[PDB]
Amino acid sequence: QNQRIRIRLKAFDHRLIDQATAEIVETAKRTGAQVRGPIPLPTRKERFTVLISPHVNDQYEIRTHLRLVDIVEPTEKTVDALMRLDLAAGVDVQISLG
Amino acid sequence: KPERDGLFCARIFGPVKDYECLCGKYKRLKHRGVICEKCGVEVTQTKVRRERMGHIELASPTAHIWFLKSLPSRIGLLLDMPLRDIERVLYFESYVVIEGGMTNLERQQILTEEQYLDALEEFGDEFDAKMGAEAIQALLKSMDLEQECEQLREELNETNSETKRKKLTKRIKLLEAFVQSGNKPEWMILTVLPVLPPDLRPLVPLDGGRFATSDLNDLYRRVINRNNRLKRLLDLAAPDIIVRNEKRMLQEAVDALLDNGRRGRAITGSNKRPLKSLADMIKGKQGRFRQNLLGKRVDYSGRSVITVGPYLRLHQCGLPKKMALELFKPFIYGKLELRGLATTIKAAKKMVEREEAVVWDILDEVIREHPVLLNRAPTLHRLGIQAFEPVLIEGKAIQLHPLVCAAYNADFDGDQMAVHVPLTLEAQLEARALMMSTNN
Amino acid sequence: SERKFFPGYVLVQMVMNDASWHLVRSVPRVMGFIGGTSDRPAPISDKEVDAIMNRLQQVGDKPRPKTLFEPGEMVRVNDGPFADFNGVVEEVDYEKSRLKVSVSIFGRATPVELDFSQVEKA
Amino acid sequence: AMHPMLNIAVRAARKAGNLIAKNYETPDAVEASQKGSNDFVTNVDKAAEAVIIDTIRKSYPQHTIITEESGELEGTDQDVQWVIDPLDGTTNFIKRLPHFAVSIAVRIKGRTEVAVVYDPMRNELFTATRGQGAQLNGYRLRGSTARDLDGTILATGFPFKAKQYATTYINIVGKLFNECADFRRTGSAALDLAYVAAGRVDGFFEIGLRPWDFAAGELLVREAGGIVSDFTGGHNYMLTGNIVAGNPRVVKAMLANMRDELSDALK
Amino acid sequence: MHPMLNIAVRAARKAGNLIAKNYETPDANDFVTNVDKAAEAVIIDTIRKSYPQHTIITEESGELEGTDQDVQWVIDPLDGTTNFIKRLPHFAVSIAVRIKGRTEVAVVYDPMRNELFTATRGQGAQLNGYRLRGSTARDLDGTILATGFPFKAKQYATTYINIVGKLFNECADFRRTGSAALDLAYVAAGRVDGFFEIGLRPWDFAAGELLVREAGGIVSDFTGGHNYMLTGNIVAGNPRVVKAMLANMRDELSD
Amino acid sequence: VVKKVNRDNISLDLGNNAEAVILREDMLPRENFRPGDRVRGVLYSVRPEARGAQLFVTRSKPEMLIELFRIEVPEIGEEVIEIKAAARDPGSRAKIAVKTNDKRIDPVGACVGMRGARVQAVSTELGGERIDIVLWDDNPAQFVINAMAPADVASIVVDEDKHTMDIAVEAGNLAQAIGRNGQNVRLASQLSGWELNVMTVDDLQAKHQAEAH
DNA sequence: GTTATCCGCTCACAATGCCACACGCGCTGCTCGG
RNA sequence: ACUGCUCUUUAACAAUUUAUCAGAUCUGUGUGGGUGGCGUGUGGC
Ligand SMILES: [Mg+2]
Ligand SMILES: [Mg+2]
Ligand SMILES: [Mg+2]
Ligand SMILES: [Zn+2]
């Protein structure tokens with residue numbers, strides 16, 4: 001069917017991201033989809049803040065490790081096994097088809 | 001299937017199939033009360049579609065054709081305004097100034113185009129000349145009831161002659177009756193039109209898909225279409241004269257729905273005849289009163305042609321075997337269940353269907369004293385309906401004593417007569433005691 | 001698909017003379033005028049004139065897909081890759097026209113960019 | 001289907017109510033402070049209001065918002081309002097009395113269009129959208145079919161913020177106790193309105209209620225067969241805060257009974 | 001204190017299960033009494049199997065005796081019946097076991113919220129494993145009154161109205177869920193500061209009064225006496241608020 | 001996803017008509033549900049022969065947290081951080097003690113994640129559940145010392161025959177050490193499975209030596 | 001002149017009951033459709 | 001042709017103030033459920 005299922009992955013963790021991308025390409029291969037490159041784009045800094053009871057007159061800086069996976073042969077097994085196997089929290093999965 | 005949010009929508013009125021969701025999800029009595037989520041219908045008895053009513057949020061106020069054109073017009077007397085001007089301002093062809101601002105304009109005065117625009121040039125504010133239904137609504141809601149009531153009261157003891165006093169005592173009677181009851185004059189101008197339950201205006205089908213559109217649905221479709229179009233126009237920057245004419249058209253359509261009588265007609269397509277409005281379902285020889293309420297058709301009776309039968313005694317009357325076997329059927333089922341000759345009701349129905357040699361003895365037993373009512377077609381006076389005891393005969397005619405047939409004003413030119421069977425014990429004994437021929 | 005600003009009405013730029021009055025009315029299929037009292041028409045005011053003119057200009061410049069989707073309504077999916085799914089429109093878009101839609105993918109809800117053609121009822 | 005803004009509102013109310021329940025089982029985390037008469041306001045109010053505002057702005061970054069705390073947050077648009085009470089009956093949540101609710105309604109052109117109240121303790125979810133009606137966890141709501149002031153139950157509230165009417169109020173209640181059967185008092189206007197629309201109590205009335213404490217319930221009782229009014233039969237109840245609500249018969253009877261006992265200040 | 005309480009808890013469990021089960025036949029005045037009788041009967045079965053010697057005291061059956069007349073079972077299978085009549089879910093079962101002219105076992109169980117308060121004299125009153133420590137109010141400032149309108153004692157109507165008027169002038173706010181037993185349980189568990197009602201009955205408050213007294217509170221009549229057992233006039237709560245309430249409410253009574 | 005909620009159970013769907021049921025004890029006492037939500041759990045029981053529903057999922061039994069960490073903690077699932085044991089109090093507070101084979105592993109600095117992200121994610125997924133990650137030692141005394149963290153005990157008196165352990169906190173920390181309902185203690189008594197005793201760290205517990213001097 | 005008075009003007013509003021039988025019941029050029 | 005010339009040895013933590021001694025139930029598918037509205041005309045009495 002139509003091709004470009006492009007997955008962005010914001011993240012603040014490291015090992016679970018490797019695990020997630022690995023099992024994602026694993027599922028793509030268990031389907032047969034022409035999985036494109038995960039292509040780890042350059043890490044993006046983020047000055048965070050602490051919106052709780054502050055200090056007296058800290059999650060302030062963090063490094064978002066990003067992932068760009070792509071599935072361009074979505075037969076039944078891709079979406080089936082993907083919606084079946086959930087992914088841990090702490091990562092953002094804003095996907096696109098277009 | 002009922003189109004969603006339509007004149008028959010199941011979500012708004014009720015489920016079509018008895019105790020079954022529309023989408024088909026829920027199908028059992030185990031869910032009496034819940035609403036589905038695929039289509040959102042409350043799975044209950046279909047009978048409720050006979051009861052639930054709908055409402056239409058009219059995109060603009062509109063008059064109620066009854067209180068406008070029912071002499072004497074309620075609004076007219078309630079406002080001391082000639083009906084002609086009220087009609088000319090309702091249908092958007094005039095103006096009415098309200099509250100009588102700094103200008104020399106009275107709160108009840110009307111305006112045409114040139115006067116309105118000239119006063120508008122002379123006064124940009126403190127002068128509110130509104131036109132149409134909502135204008136009259138504001139005019140009503142601004143009027144103080146008991147204030148003007150007591151004003152006219154104190155005034156009536158002041159002036160002459162008795163023609164003014166007559167009209168004014170009529171008006172103060174109206175105002176006193178009004179303020180006495182809980183009514184409020186602004187309710188006389190509809191703002192939300194209630195639409196009849198769907199089942200009471202059923203889209204009756206034909207052999208294929210040629211559903212006979214009952215005219216009520218036609219009128220409602222016309223009105224809701226005007227309303228939807230008018231709302232869409234109200235949203236698109238509202239070209240003033242356009243929306244003016246559209247509100248006029250909607251007012252006309254609603255008037256036609258409440259009563260197709262006044263304001264011309266609303267003829268159906270290619271069938272040159274007016275449509276049954278709501279009032280047309282109440283007034284007349286076909287209105288609910290003279291058609292279903294006062295005299296209702298009876299399910300437990302029959303008719304035939306009367307022969308003479310000059311042998312029966314004065315209280316007896318002939319009765320064909322067919323007619324008795326059809327009428328007293330429940331009594332026959334009861335007697336058969338008593339003697340156990342048919343344990344199940346369906347077995348008894350089969351037995352009556354075959355007319356076993358025992359069913360005739362049973363029938364002869366069950367009417368040995370059970371009276372019956374005979375009636376002539378034009379029942380001019382009290383004797384037009386009498387009570388007899390039936391006697392089984394052959395053929396299909398209804399024998400009756402010659403004397404009472406002289407009493408019925410009944411010849412034997414083929415005049416037909418209707419039969420009736422009083423079934424409750426009170427009615428049997430009543431017919432035996434009051435309307436038996438040996439009493440009249 | 002073709003719509004109308006307001007059906008049943010037609011707009012003209014006539015003048016006021018009884019001859020022209022009839023000439024307008026003496027045409028195959030029209031009802032009367034729409035304005036002041038019958039036999040004395042009234043003009044659609046110049047403010048409304050320029051208003052409808054701007055509306056006409058806007059509709060003539062940009063042919064634009066209407067029948068939009070409102071943020072927070074459930075909807076099925078007619079997409080190939082995502083056939084027979086259903087989710088809530090998490091954020092709508094018009095020029096991009098690709099319907100940011102949240103839907104249950106691998107458990108938790110996820111936002112997707114399923115385009116207009118891949119959007120079912122509502 | 002389901003009204004869109006109604007879906008957003010019910011999701012937001014669900015999240016707020018989950019946060020409420022979370023704060024409930026911890027009589028330590030609540031750190032309140034008194035603001036009015038015989039009532040506190042907690043940090044939980046601020047947390048829930050924040051969650052609601054954020055969830056709304058997620059799918060509606062321009063709608064106007066109204067709240068007892070933040071007053072009126074005027075979004076870039078001003079025709080679509082969201083009247084919010086992250087808590088009705090904060091007094092009860094102080095004492096952990098398990099009877100309270102979150103309330104969210106949407107006004108369009110001044111007319112309430114969708115409304116929800118949510119009791120997290122019984123997991124009850126009163127939804128109501130205009131022209132389609134009110135639902136309790138998937139059941140329709142018709143209000144008590146009672147036809148007179150006999151045997152009825154009357155929900156009410158005592159004006160702990162305007163106790164001057166109390167005496168008058170007392171007389172009112174006294175007069176009503178001549179006819180009605182029993183009263184009800186939960187310290188939660190929204191849930192009182194819901195119960196009315198739920199047919200659980202056959203009538204409600206209160207003297208001097210806050211605007212964002214009924215704007216959700218009033219649509220419920222409207223689309224559940226009931227009607228609302230002030231104590232004089234008018235529509236100014238949105239300003240006076242003086243509410244009566246219930247099926248038409250009981251409302252008419254209550255108004256007829258109270259026409260005398262009432263005071264001219266309220267009318 | 002263990003076996004009696006376990007038996008009573010199982011009885012309340014069965015009662016609440018049957019009540020909640022029958023709560024799902026929607027209907028819009030008699031069948032409520034029917035399921036009332038049914039729950040009372042299964043309670044009676046629980047009484048007959050376990051300890052057939054004790055005697056039963058119900059609003060419905062009056063008093064049904066056995067051999068051990070020293071152990072009375074005061075079981076109201078429903079309090080605030082009108083609520084269940086109107087599907088308003090605020091109602092509970094109230095089990096009480098009095099021994100030697102004195103209450104000793106008390107249980108109040110709401111099946112809707114699953115609230116199971118137990119109470120043994122001396123060792124106190126627990127809830128789901130938690131100890132009810134009463135209310136913290138020392139006066140009638142900002143407090144809540146579990147107030148009850150006498151819909152069965154209309155004779156004291158105006159007196160009660162004047163009393164609650166003085167109170168609301170002094171106190172802060174009322175509550176009334178239409179369930180005497182649950183009102184007593186709630187004022188016991190510090191959920192509402194003080195409680196007071198007019199014209200009650202032993203089968204109603206039999207357990208709630210103990211639930212309150214075990215929570216650092218007191219239960220009395222409108223004159224500080226101890227005849228509230230039968231006069232139906234009850235005021236309860238931690239002693240501070242009860243004193244602060246009586247000191248204001250005495251001077252407008254009639255009994 | 002769910003279909004229906006009752007007072008004793010709820011009904012779940014898994015697509016392709018796969019229907020399951022979740023009993024009351026399986027659920028948290030306050031977890032509000034609604035037809036449509038996408039609930040997760042652990043498939044603890046099956047009855048391929050039952051007269052009715054056959055699939056049984058829970059969220060309360062302690063294995064739920066094991067599986068949740070397994071899907072969260074990339075360390076776990078490969079057994080580089082072996083989950084030793086875990087005790088729970090449904091939806092309220094669940095302690096857990098794990099071990100590790102590798103020396104350079106920080107179970108407090110890894111299973112928690114970064115400034116409290118992993119365990120926080122598991123909790124917020126669980127619906128507001130307090131969690132206590134602690135290192136499992138192989139000595140019941142030191143282990144229960146670890147268990148009541150946060151606390152501090154200076155008088156550990158163990159008795160293995162009686163399964164008893166006097167583990168008493170510093171005077172003053174009790175209101176925090178015991179915690180409401182003795183949760184911090186209730187879980188400890190379950191985590192090691194021993195009938196503990198937390199009364200007094202510096203008096204009236206050393207009867208022999210105390211009364212001796 | 002005005003104020004009340006009256007007389008012709010126009011419109012609303014009724015037309016026995018039944019029975020039986022028969023016949024018919026939009027459309028149409030714009031709109032959705034391949 | 002003519003920016004680039006080691007930065008020095010893989011994560012740096014959340015849970016936290018009374019109170020505790022951890023403290024009954026896995027049965028169905030017996031049973032029913034699974035032409036008409038209006039108009040008009042025609043006659044009859
Ligand atoms: Mg004749
Ligand atoms: Mg509030
Ligand atoms: Mg009782
Ligand atoms: Zn459905």
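The chain as shown is numbered from 1 upward.
So how was this one determined? The header says electron microscopy, 3.8 Å.
A Cβ is built for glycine as well, from the same backbone N, Cα and C atoms used for every other residue.
Annotation source Swiss-Prot lists Mg(2+) binding site at D:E68, D:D85, D:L87. Residues annotated as substrate binding site in Swiss-Prot, with similarity to another entry given as evidence: D:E68, D:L87, D:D88, D:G89, D:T90, D:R184, D:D213. Quoted from Swiss-Prot for the published mutagenesis D:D88 to N (Swiss-Prot position 87): Loss of IMPase activity, still complements dnaB121 helicase mutation. For the published mutagenesis D:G174 to V (Swiss-Prot position 173), Swiss-Prot gives the following note: No growth at 30 degrees Celsius, IMPase activity not inhibited by RNA polymerase (RNAP). Under the heading of mutagenesis, Swiss-Prot lists D:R184 to A (Swiss-Prot position 183) and annotates it as follows: Some growth at 30 degrees Celsius, greater IMPase activity, partially inhibited by RNAP. For D:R185 to I (Swiss-Prot position 184), Swiss-Prot lists a mutagenesis experiment annotated as follows: No growth at 30 degrees Celsius, IMPase activity not inhibited by RNAP. In Swiss-Prot, the entry for mutagenesis D:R185 to A (Swiss-Prot position 184) states: Grows at 30 degrees Celsius, makes more dimer, partially inhibited by RNAP, crystallizes. The structure shown retains the original residue.
In the three-state DSSP classification, D:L87 (Mg(2+) binding site) falls within a strand. Of D:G174, D:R184, D:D213, all annotated as recorded positions, the residue with the shortest Cα distance to D:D85 (Mg(2+) binding site) is D:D213. Not a single one of the mutagenesis positions D:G174, D:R184, D:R185 has a C-alpha within 10 angstroms of the C-alpha of D:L87 (Mg(2+) binding site). The binding-site residues recorded for this entry are D:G89, D:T90, D:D213, and the Cα of D:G89 lies nearest to that of D:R184 (mutagenesis position). Comparing D:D88 (mutagenesis position) with D:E68 (Mg(2+) binding site), their Cα atoms are 11 Å apart once rounded.
Just so you know, the Cβ of D:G89 (substrate binding site) picks up 22 other Cβ atoms within 10 Å once every protein chain is counted.
For the binding-site residues D:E68, D:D213, the largest tally of other C-beta atoms within 10 A is found at D:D213. The distance from the Cα of D:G174 (mutagenesis position) to the Cα of D:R185 (mutagenesis position) comes to 15 Å. Residues from the recorded positions list (D:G89, D:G174, D:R184) with a C-beta closer than 6 Å to any atom of ligand 2: none. Same-chain residues that are not part of D:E68, D:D85, D:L87 yet have a Cβ within 8 Å of the Cβ center of the Mg(2+) site turn out to be D:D45, D:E49, D:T67, D:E69, D:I84, D:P86, D:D88, D:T90, D:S103, D:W212, D:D213.
Candidate binding-site residues: D:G89, D:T90, D:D213. Nearest to D:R185 (mutagenesis position) by Cα distance: D:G89. Among the listed mutagenesis positions, namely D:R184, D:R185, the Cβ with the most fellow Cβ atoms inside 10 Å is that of D:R184. Between the CA atoms of D:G89 (substrate binding site) and D:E68 (Mg(2+) binding site) there is a gap of 13 Å.
D:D88 (mutagenesis position): 30 other CB atoms within 10 A of its CB, across all protein chains.
Cβ contacts within 10 Å of D:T90 (substrate binding site), excluding its own Cβ and spanning all protein chains shown: 22. In the three-state DSSP assignment, the secondary structure recorded for D:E68 (Mg(2+) binding site) is coil.
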